[PDB]
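**Student:** Here it is: the structure, laid out below.
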Amino acid sequence: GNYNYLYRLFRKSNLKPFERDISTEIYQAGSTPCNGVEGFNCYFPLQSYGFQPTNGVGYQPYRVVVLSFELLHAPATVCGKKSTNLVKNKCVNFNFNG
Amino acid sequence: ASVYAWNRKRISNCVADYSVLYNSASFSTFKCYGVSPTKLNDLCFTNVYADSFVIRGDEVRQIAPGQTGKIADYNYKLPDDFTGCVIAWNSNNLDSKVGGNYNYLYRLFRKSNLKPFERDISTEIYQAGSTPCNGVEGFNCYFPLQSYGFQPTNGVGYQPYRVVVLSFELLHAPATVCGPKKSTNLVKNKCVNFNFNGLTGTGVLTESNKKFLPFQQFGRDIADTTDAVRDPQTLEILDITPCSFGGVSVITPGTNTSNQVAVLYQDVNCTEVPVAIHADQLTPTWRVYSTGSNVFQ
Amino acid sequence: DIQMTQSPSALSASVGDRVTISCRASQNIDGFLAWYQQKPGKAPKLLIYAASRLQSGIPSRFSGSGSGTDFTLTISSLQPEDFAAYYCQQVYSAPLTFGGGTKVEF
Amino acid sequence: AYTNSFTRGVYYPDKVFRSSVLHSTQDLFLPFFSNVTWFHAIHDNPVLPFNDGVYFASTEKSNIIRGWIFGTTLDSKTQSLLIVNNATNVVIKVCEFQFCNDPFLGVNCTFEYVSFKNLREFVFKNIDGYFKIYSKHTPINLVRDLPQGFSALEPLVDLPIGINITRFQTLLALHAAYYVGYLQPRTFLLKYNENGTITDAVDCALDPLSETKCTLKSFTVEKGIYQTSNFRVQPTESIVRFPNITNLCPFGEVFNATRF
Amino acid sequence: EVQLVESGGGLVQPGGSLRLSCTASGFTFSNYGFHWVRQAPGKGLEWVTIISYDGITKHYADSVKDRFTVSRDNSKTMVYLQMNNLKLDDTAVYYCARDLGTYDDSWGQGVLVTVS
Amino acid sequence: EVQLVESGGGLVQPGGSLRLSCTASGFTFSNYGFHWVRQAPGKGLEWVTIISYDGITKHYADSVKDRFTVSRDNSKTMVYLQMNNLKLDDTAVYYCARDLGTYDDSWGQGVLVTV
C-alpha cells in the first residue's frame, strides 16, 4: 500500500467550489466531544487510499488535471492561431483575441 | 454468528433511528460508503439488511468494498456498488475466555472467492491436492474452517471485534424504512416557512373554523396549493394566509419641480410597513420613510 | 494471579429492601468478571456476565455495574429466593481464584 | 346472475378537503350502471381477476364473509396478500398460503398489520405497489339487491405491500351474497358539500348530458348547444403489408467471419 | 436446555487417587470448553483446572499443579478430573462449570468430595 | 534528504539469532513501507522481506519465511529483521530498502552479515 495519497473521509459541511481544506481536526461524529484526541466515534478526517499493483481497475490510482478557462474582455494572454496583417476599409472576417 | 455463516436480518416497515447508533459509545469504526455518514439518516430506503459477524481487527479493516483479504475472499464479500455503513465495536470482554474461545470460526480455504453478499456454510474438506480428500482428512487436505482463538490476554490487534454491516437497497417499492424528524413546534400569526407531512409553503398560520373529514389532511385552492392544513400531532385545522406582499409605487412630481417623493405600498396596513427590510435605519434609503408622521392609510 | 476479594463484611437485610455488594480485583482485569449467586446445597448461578450486562434467565432486579478493577452488583428489591451466597471471578488470568463471598440474609 | 351498479361505490380520490365546489378527477372508477357479477353463497368463491381495480359489495345478515386473498398466483408459489377479519382484529400478512376452491370455516411475512341488515362496500386498487382499501358501511333495508342511491367510500388504510395482484378470491366461514365490479379508468365530476363529504357524482362517459355536465363543470345545464367531444371512427382491423420474400439476410456471415 | 451433572465424589484416604466425572447433556460437548471448580466448606470457591474443547491444551491451579490432572473424551461427552496426593485442605464440593465467566456459562449440581 | 543507517550486523555461529536494525532519518518513518535486500558475495541481489507502512501485512521469500521475521517501531523509526537458524548460504551484505521500484526509492549503505 501507498500511504502518500490521502482523501478526506469526514467533513462537517460540503465544500464550496474551488475551496481546499487542509485541516486535520478530529471529526466529532459522536455526541461526546473528541477534545483533540481519538475517542469513541471520533476519527481522523483523512483516510489513506490503499494503492496496490494487483488492485482492481476501479480502485487503481488515477492522475487528474483540471484546467479552468476564463472568457472575459481582459487582455486574454493565454491564446495558444497565426496572426495575419490587419485589413481595413473592406468587409472581412476577423478574430481578435478569440 | 460466525463470520463464514454470517446472519442477515431484514429490517422493514419501521422508522430507523441511526442517530441512536451514532450516540452509542464503544463503536471503534462507523464508516458509511456511498451514503453520507451523517444527515442522510432521514433518507428512505426500500429495505435494510443487517449482517452480523465476529472477526479480528485486521479482518475488520479487510471488510470494506474493493478490499482483498482472506475474510473478504472466503467469508463475507462486500460489493463496491452497495451504499451502506459498516459498524465495528470491540468485543474482548464477552467474546474471549480462558483457554481460547471456539465459538467464532472462519474459513481458511475455499475453492473460489465468494460472490458479494453470499454465504457458504460448507464443511467439506478442501481439496488442495490433486488426490481427492474423499470426505476424510488426508495429505494436502484440510478442514475448510479454522476456529478463531480469542483470549483476554491476547493483544488488541488479535482481539475479537463484533461487526454489524447495514446494507441499504433502493428499488421501485414503498421505501417504508425511513428516518423521522424532530418536528419543531407550531407557530401561529407569524409569517413562516411550514412543512406539514412533506408539504411545503410560506404563509401565516391561523386557527381555522372549517372542519375536515377525519381522513382528510389538507384544504384545496385553485393553484392546488393548500388553503388549509391539519397538524399531524394534534388534529386541528390551520388556515393558510399568504405573507404580506404588494407593489411599491413612488409618487413623484417632476425632477425639475422637486426631488421630494412619496411612496404608496400596495394592499398593506401601515403597521407592516416598518418591517419593510430597508437596508438603512432612520435614513431615507430605498423607501422615503417608514417611521414618518405623514402616513395616510 | 489477580486475587478476588469482597468488600462487605456482613450482609443482612429484609425482603423488599435494596441491597448492595462490591467486588474489587487486586490488579486491573478490565471488564472480565462474572457475578454469581449460590444458594445452600445448590449450584452457583451466574447473575451477570462481563459484570455489566445481565445474564439470560436472571431477574431484572439484579444489575451489573463497575469497570476495570472496581465492580458492583445492585439488587433493586430483595426476596426469599434472593438470600444466598454471592461470588465474583475474573476470567482475565488463566490461574483463577474466586471471590471470598458474603451471604445475603433475611 | 347480474346486477346494475346503481351509482354506488364511488370513493374519495385523495385526502384533499374541498368545500362547496365541483371537482373533476380522472382515476379508476366504477362506471355507473355497470353489470356487476352476482355470486351467491346460500344453501361460489371462484378466483376472479383483479384487473387493477375491484369494487366489493357484500350484503350479509350474519357477517359470513371475513376476508380476501390477493396474489398473482394465489397458489402459495409467490407471496399472496391476505386479509382476515376475526373478532375485533383484522390481520394483514403477505406470506403465502394454500387455499381451497371454496373456503369453509366452522362457525415469511415481510409485512404484518393489525387493526341483509347492512351493506359493506370495499374498493381495492394497487398503484405503485400500494394496496389501497376504501370502505363505507351503509344500512340497507332491501334484501334483494343494491340501493339505487349515492354513497362515497372513505379510505380505510394504505398498505405498503409492493406486490402485483393479478387475481383475487374471497374467504368466508361456512356453517351472504357478494357483488364484484371491476373498476375502469374514468373521468368523474364530484360534488362536495361545505363539510367536505361527497354528495353526488357524474360519470362523464355515461351519456351525452353527462358529457355536457362535465364540460360545463356544473350539475345544472342551461338550455343551448354545447360542444362536448370529438367523434372518431375506430379501425375495424389491422392490416400488415410486407414484401413476400422469404430470404434471410447474411448477417451471420458478416458477424461470424473468421478474419475481419 | 444445558444440563451438567457430577459424579465420582466420595470419601477418600489422604494421598488417595480419586477421579470425578462431569456429565454433559443438551449441548455439543466437543465444541464447548470445560472448566472444573471446587468450594471448600465454609470457604469461597476455588478453581482447580481447565481443559480445552479438543483437550489438547490444559492449565492447572498453582496449588494443585502436578498433583491434579484433567482429561476428557469427546465420544463419551465427559470431562474427568483426576485427583492425586489428596489432602485434608483439598476437601470440597466439586462443581463442573462449562464456559465460565461468559453468557454461555452453566453450572453443574456438584458432587461432594471428602478427604479424611 | 533521506538517510538510512543499518546497525546490528556481525559474525554469527550457524543456528544463531541475529537482529538487524535499520535506522531512518529525514522523513516520516510511518508513511513509507520498508524492504530488506541481501547481496550474497559474488552473486546477484536477493530481496529478503517487505513490511508494509502499517506493518500488519508482512511478506517473505519462501526460503526466508519461517526462519526470518521482520518488524518495525514507528516511535524509534527502526526496522528490525530477525534471523534464526542461520546458515552459511545466508551470508550476505543486507541493505535497507524503502519503497523499492518507485519514485520514493531509498537505499541503505548496508552491513556485512557473516555466518
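Numbers in chain B track Swiss-Prot; the residues on display, in order, are 348-644.
When the header is checked for method, it gives electron microscopy, 2.6 Å.
Even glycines carry a Cβ here, placed using N, Cα and C.
Dumping what Swiss-Prot says about this protein:
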| type | residues | note |
| --- | --- | --- |
| MUTAGEN | B:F490 to L | Increased resistance to neutralizing antibodies and human covalescent sera neutralization |
| MUTAGEN | B:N501 to T | Reduced host ACE2-binding affinity in vitro |
| MUTAGEN | B:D614 to G | Increase of pseudotyped VSV particle production ex vivo. Increase of viral load in hamster upper respiratory tract. Produces more infectious particles when cultured in primary human epithelial cells; increases replication and transmissibility in hamsters and ferrets |
| VARIANT | B:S371 to F | In strain: Omicron/BA.2, Omicron/BA.2.12.1, Omicron/BA.2.75, Omicron/BA.4, Omicron/BA.5, Omicron/BQ.1.1, Omicron/XBB.1.5, Omicron/EG.5.1 |
| VARIANT | B:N440 to K | In strain: Omicron/BA.1, Omicron/BA.2, Omicron/BA.2.12.1, Omicron/BA.2.75, Omicron/BA.4, Omicron/BA.5, Omicron/BQ.1.1, Omicron/XBB.1.5, Omicron/EG.5.1 |
| VARIANT | B:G446 to S | In strain: Omicron/BA.1, Omicron/BA.2.75, Omicron/XBB.1.5, Omicron/EG.5.1 |
| VARIANT | B:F456 to L | In strain: Omicron/EG.5.1 |
| VARIANT | B:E484 to K | In strain: Beta/B.1.351, Eta/B.1.525, Theta/P.3, Iota/B.1.526, B.1.1.318, Gamma/P.1, Zeta/P.2 and Mu/B.1.621; May enhance affinity to human ACE2 receptor |
| VARIANT | B:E484 to Q | In strain: Kappa/B.1.617.1 |
| VARIANT | B:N501 to Y | In strain: Alpha/B.1.1.7, Beta/B.1.351, Gamma/P.1, Theta/P.3, Mu/B.1.621, 19B/501Y, Omicron/BA.1, Omicron/BA.2, Omicron/BA.2.12.1, Omicron/BA.2.75, Omicron/BA.4, Omicron/BA.5, Omicron/BQ.1.1, Omicron/XBB.1.5, Omicron/EG.5.1; May enhance affinity to human ACE2 receptor |
| VARIANT | B:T547 to K | In strain: Omicron/BA.1 |
| VARIANT | B:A570 to D | In strain: Alpha/B.1.1.7 |
| VARIANT | B:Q613 to H | In strain: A23.1 |
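I'm curious about the neighbourhood of these features; can you describe it?
**Tutor:** Within 10 Å of the C-beta of B:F490 (mutagenesis position) we count 16 further C-beta atoms, all protein chains included.
In three-state terms derived from DSSP, B:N501 (mutagenesis position) belongs to neither a helical nor a strand segment and is classed as coil.
Spatially close to B:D614 (mutagenesis position) yet at least six residues away along the chain are B:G593, judged by Cβ distances under 8 angstroms.
Spatially close to B:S371 (variant position) yet at least six residues away along the chain is no residue at all, judged by Cβ distances under 8 angstroms. In this structure, B:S371 (variant position) belongs to neither helix nor strand by DSSP; it is coil.
Over all protein chains present, the Cβ of B:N440 (variant position) has 24 other Cβ atoms lying within 10 Å. The secondary structure of B:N440 (variant position), as reduced to three states from DSSP, is helical.
Around B:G446 (variant position), taking its Cβ as the centre, 21 other Cβ atoms fall within 10 Å, counting all chains.
DSSP assigns B:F456 (variant position) to coil in the three-state reduction, outside any helix or strand.
Within the same chain, the residues at least 6 positions away from B:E484 (variant position) whose Cβ sits under 8 Å from its Cβ are B:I472, B:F490, listed in sequence order. Classification of B:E484 (variant position) by DSSP places it in coil, neither helical nor stranded.
Residues near B:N501 (mutagenesis position) in space but far in sequence (CB under 8 A, at least 6 apart, same chain), listed by position: B:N439, B:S443.
Summarising the environment of B:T547 (variant position), the number of other Cβ atoms within 10 Å of its Cβ, over all protein chains shown, is 9. When secondary structure is read from DSSP and collapsed to three states, B:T547 (variant position) falls in the strand class.
Neighbour density for B:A570 (variant position): within 10 A of its CB lie 7 other CB atoms from the protein chains shown.
Taking a C-beta cut-off of under 8 Å and a sequence gap of six or more, B:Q613 (variant position) has these contacts in its own chain: B:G593, B:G594, B:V595, B:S596.
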**Student:** Give the distance between the Cα atoms of B:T547 (variant position) and B:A570 (variant position), rounded to the nearest whole Å.
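**Tutor:** Between the alpha carbons of B:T547 (variant position) and B:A570 (variant position) there are 14 Å.
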**Student:** Give me the non-local Cβ neighbours of B:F456 (variant position): same chain, 6+ apart in sequence, Cβ-Cβ under 8 Å, ordered along the sequence.
**Tutor:** B:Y421, B:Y473, B:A475, B:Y489, B:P491
**Student:** Measure from the CA atom of B:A570 (variant position) to the CA atom of B:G446 (variant position) and give the result in Å, rounded to a whole number.
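**Tutor:** Cα-Cα distance, B:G446 (variant position) to B:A570 (variant position): 75 Å.
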**Student:** Quick one: of B:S371, B:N440, B:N501, B:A570, B:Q613, which recorded positions have a CB closer than 8 A to some CB in chain C?
**Tutor:** B:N440
